[PDB]
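Below is one structure; the comments refer to it alone.
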Amino acid sequence: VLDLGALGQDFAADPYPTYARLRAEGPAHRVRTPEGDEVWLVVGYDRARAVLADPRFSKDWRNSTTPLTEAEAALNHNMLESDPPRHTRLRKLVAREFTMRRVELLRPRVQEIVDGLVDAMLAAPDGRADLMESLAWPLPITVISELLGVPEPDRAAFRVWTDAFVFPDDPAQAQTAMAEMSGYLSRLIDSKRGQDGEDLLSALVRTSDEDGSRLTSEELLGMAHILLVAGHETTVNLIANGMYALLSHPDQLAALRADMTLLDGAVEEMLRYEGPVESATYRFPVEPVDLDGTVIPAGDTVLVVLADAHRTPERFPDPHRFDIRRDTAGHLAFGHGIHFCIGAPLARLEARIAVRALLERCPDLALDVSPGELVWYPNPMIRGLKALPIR
Ligand code: HEM
Ligand SMILES: CC[C@H]1OC(=O)[C@H](C)[C@@H](O[C@H]2O[C@@H](C)C[C@@H](N(C)C)[C@@H]2O)[C@@H](C)C[C@H](C)C(=O)/C=C/[C@H]1C
């Protein structure tokens, strides 16, 4: 047992040793998260990678001996929290809207938002600004909002809720933020029906209305929620976490500026080295699972620590080395198996474009604060900074 909460900001800023110390003992460990959830952690690449796809580990709450709260039960009917055949049917509804080829068509607009964002930051008569506030946050929400059909003004709200799901001002703020969001979503869905809108939310509504067995109303709400939540802090932290590593490793920042053909690889290294998903979402085994002699009971919550698999020397030689030229093949930053991130092409698209943009423009690009003054979130599921001042 370990109370990651008790560990404090020290564990949050650098949780890797802890996960590593555990990986040296066994492949699974019962811990208590900063908020207070008692779960099992799966560490070590091979085991992490295997568990992720393993059919034995279900993502359907019906298989969790720890039941959903009321607020959460309004949102669990989504592809990420289901197993086939439901997962299969639900992902097929949006699969075509997220392929590399369809996403690429968004380049002009994505490239467009970044330029504007970067032009404003540079206007800073201080040569100093927060890259989190100026680019990392604005971009993700703007892109997804236009795609689905979430009004510009309602986007702040999501910043607040998403904040609460990761770190609530109390074990209640999370549950209340879910409720508020679940109510916003439903109302927005209502406002869309019969309006002949062309945005993706409008399409999904029509589909639900065409065949409720194809997409139930509780799945229509679940779908909307998952497409807007699953990629929010994740994409935002990929960008903040990616620029930071590069900024904290000038050797690599110089490498990319000098050779832009390293872009896609450097982003892959970012995902690897400091991806925003520290631990994958809840899995619940359908039956007892002996792992190296460690048996997790059926129905227990399990978090696969992607961060620890990404620092497993065996798989990634010299894992603590941020190297934008390293063979990343195999990283699990976007997951592994049937649940592989559907938004990966778009996320990559946004990160790749914003990264280059900054490297090109920003002449004397550098961290404008001591790493020690940086603050991270305790949550073992998401790796992200509260701020990232640059100059
Ligand atoms: C840097 C950003 C991102 C990262 C690193 C990331 C990471 C992940 C991870 C690790 C999974 C699987 C989790 C598990 O198996 O427990 C996943 C699933 C998912 N992601 Fe992403 N994601 C990112 C961006 C996005 C974006 C931009 C969207 C939407 C456009 C998105 C939508 C989803 C959805 C719908 C799922 C569930 C897929 C399924 O259950 O089959 N993601 N993502
Ligand atoms: C896909 C990887 C990221 O996970 C998420 O976006 C998860 C799914 C999301 O989790 C929960 O959000 C609640 C509002 C509903 C709940 N479910 C019980 C209905 C759903 O599982 C994040 C909000 C959770 C964490 C805090 C996060 O910010 C992102 C984590 C990534 C691993």
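Here Swiss-Prot sets the residue numbers for chain A, with the shown residues being 14-404 in order.
Structure determined by X-ray crystallography, 1.7 Å.
Every residue, even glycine, has its Cβ placed from backbone N, Cα and C.
DSSP assigns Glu85 (mutagenesis position) to a helical segment in the three-state reduction. Spatially close to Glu85 (mutagenesis position) yet at least six residues away along the chain are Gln188, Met191, judged by Cβ distances under 8 angstroms. For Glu85 to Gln, Swiss-Prot lists a mutagenesis experiment annotated as follows: Reduces affinity for narbomycin and YC-17. Strongly reduces activity with narbomycin and YC-17.
Here Swiss-Prot describes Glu85 to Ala as a published mutagenesis experiment; the accompanying note says: Strongly reduces activity with narbomycin, but has only minor effect on activity with YC-17. Loss of activity with YC-17 and narbomycin; when associated with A-94.
Here the Cβ of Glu94 (mutagenesis position) has 23 other Cβ atoms within 10 Å, regardless of which shown protein chain they belong to. Experimental mutagenesis is annotated in Swiss-Prot for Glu94 to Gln, with the remark: Strongly reduces affinity for narbomycin and YC-17. Strongly reduces activity with narbomycin and YC-17.
For the mutagenesis of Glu94 to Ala, Swiss-Prot gives this note: Strongly reduces activity with YC-17, but has only minor effect on activity with narbomycin. Loss of activity with YC-17 and narbomycin; when associated with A-85. The structure shown keeps the original residue.
Per Swiss-Prot, substrate binding site is recorded for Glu94, 187-191, 238-246, and the stated evidence type is experimental evidence. Of all Cβ atoms in the shown protein chains, 22 besides its own fall within 10 Å of the Cβ of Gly244 (substrate binding site). Classification of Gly244 (substrate binding site) by DSSP places it in coil, neither helical nor stranded.
Under the three-state DSSP scheme, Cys354 (heme binding site) falls in the coil class. Marked as heme binding site by Swiss-Prot: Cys354.
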Rounded Cα separation (Å) that holds between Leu240 (substrate binding site) and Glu94 (mutagenesis position): 13
Of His238, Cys354 (the binding-site residues), the residue whose Cβ has the fewest other Cβ atoms within 10 Å: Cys354
Cβ under 6 Å from ligand 1: qualifying binding-site residues of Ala190, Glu246, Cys354: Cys354
Recorded positions near ligand 2 among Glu85, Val242, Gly244, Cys354 (Cβ under 6 Å): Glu85, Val242
